[PDB]
Amino acid sequence: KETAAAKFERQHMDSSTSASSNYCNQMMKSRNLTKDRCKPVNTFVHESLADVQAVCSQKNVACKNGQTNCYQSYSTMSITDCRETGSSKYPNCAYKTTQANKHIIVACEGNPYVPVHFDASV
């Protein structure tokens, strides 16, 4: 079974790139986020895996779902938000690529204590 930790790295990690207009169209497809449907919104983090994992030891904040296992990065991180276009129709999923530098909020669980969900950017 794909583990929640591995699923987080597939959905949300892209250390290879520091911060193109095609990027979300390419990445949402290559990371298998358009296989069953167009995933409507998704964020990629352009930091090292160790720096993102380290967020699980940073500022504890409420998750949007009311769970207590979310963490906010003390430093800003390079991210890309992918947002499905009005005109996008499965299977030809189309996205708007937006670069930002924001604090990330991730949910962490397990032993080792690692990110399993991307909750928000602020």
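Residue numbering for chain A follows Swiss-Prot, covering 27-45, 48-150 in order.
Per the header: X-ray crystallography, 1.3 Å.
Including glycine, each Cβ sits where the backbone N, Cα and C put it.
The annotation substrate binding site is assigned in Swiss-Prot to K33, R36, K67, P68, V69, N70, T71, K92, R111. In the structure as shown, the Cβ atom of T71 (substrate binding site) sits within 10 Å of 21 other Cβ atoms.
For the mutagenesis of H38 to A, Swiss-Prot gives this note: Loss of activity. The structure shown keeps the original residue. When secondary structure is read from DSSP and collapsed to three states, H38 (mutagenesis position) falls in the helix class. Contacts of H38 (mutagenesis position) defined by a Cβ separation under 8 A and a same-chain sequence distance of 6+ are given as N70, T71, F72, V73, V80, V134, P143, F146, in order along the sequence.
Positions annotated as active site, proton acceptor by Swiss-Prot: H38.
Cβ neighbour count for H145 (mutagenesis position): 20 (other Cβ atoms within 10 Å of its Cβ, all protein chains included). Quoted from Swiss-Prot, the note attached to the mutagenesis of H145 to A states: Loss of activity.
Per Swiss-Prot, active site, proton donor is recorded for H145.
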Rounded Cα-Cα span from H145 (mutagenesis position) to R111 (substrate binding site), Å: 17
Distance in Å spanning the most remote Cα pair of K33, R36, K67, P68, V69, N70, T71, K92, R111, given for substrate: 22
Through-space Cα separation in Å, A45-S48, 2-residue segment unmodelled: 9
Sequence-distant neighbours of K67 (substrate binding site) in its chain (C-beta under 8 A, six or more apart): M56, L61, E112, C121
Neighbourhood of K33 (substrate binding site) by C-beta distance under 8 A, where only residues 6 or more apart in the same chain count: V144
